[PDB]
Amino acid sequence: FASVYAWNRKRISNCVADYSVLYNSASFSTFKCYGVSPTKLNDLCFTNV
Amino acid sequence: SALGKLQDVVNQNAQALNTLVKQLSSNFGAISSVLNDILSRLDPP
């Protein structure tokens, strides 16, 4: 994991994104979405990640 | 083979209906202008 002033960016594309293996996973300390609701992410489609 | 006093009424009314139609695409300070894109990616609260 890089540091805060040289953070690393990975672009995600060309795949189904299952946040179901992430949202029903109780292993993170903060999961804060802005502009979306973390329970409706499997009904949308996105251009990039 | 003149009628501008009648064409003025037609034009003013069409010009008002066009503005009413076109105001349906302003956000008024929301995230989207279309209601279904607020309903689809947001929850009731």
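Swiss-Prot numbering applies to chain B: residues 939, 944-987, in that order.
Per the header of the entry, the method used was electron microscopy, 2.8 Å.
Placed from the backbone N, Cα and C atoms, the Cβ positions cover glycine too.
Listed in Swiss-Prot for this protein:
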VARIANT   B:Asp950 to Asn  In strain: Delta/B.1.617.2, Mu/B.1.621
VARIANT   B:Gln954 to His  In strain: Omicron/BA.1, Omicron/BA.2, Omicron/BA.2.12.1, Omicron/BA.2.75, Omicron/BA.4, Omicron/BA.5, Omicron/BQ.1.1, Omicron/XBB.1.5, Omicron/EG.5.1
VARIANT   B:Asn969 to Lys  In strain: Omicron/BA.1, Omicron/BA.2, Omicron/BA.2.12.1, Omicron/BA.2.75, Omicron/BA.4, Omicron/BA.5, Omicron/BQ.1.1, Omicron/XBB.1.5, Omicron/EG.5.1
VARIANT   B:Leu981 to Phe  In strain: Omicron/BA.1
VARIANT   B:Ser982 to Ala  In strain: Alpha/B.1.1.7
Completion exercise
A correct count of other C-beta atoms within 10 Å of the C-beta of B:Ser982 (variant position) gives 14
Exercise for the section: Could you check the variant positions B:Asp950, B:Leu981, B:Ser982 and tell me which sit with their Cβ under 8 Å of a chain A Cβ? Expected result: B:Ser982
Fill in the blank from the handout: For B:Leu981 (variant position), the closest of the variant positions by C-alpha position, picking from B:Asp950, B:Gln954, B:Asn969, is B:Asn969
Exercise for the section: Starting from the Cβ of B:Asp950 (variant position), draw a 10 Å sphere and report how many other Cβ atoms land inside it. Expected result: 10
Fill in the blank from the handout: Smallest Cα-Cα separation from B:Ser982 (variant position) among the variant positions B:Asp950, B:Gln954, B:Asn969 is shown by B:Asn969
Exercise for the section: Under 8 Å Cβ to Cβ from B:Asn969 (variant position), same chain, six or more residues apart: give me those in sequence order, or none if nothing qualifies. Expected result: B:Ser975
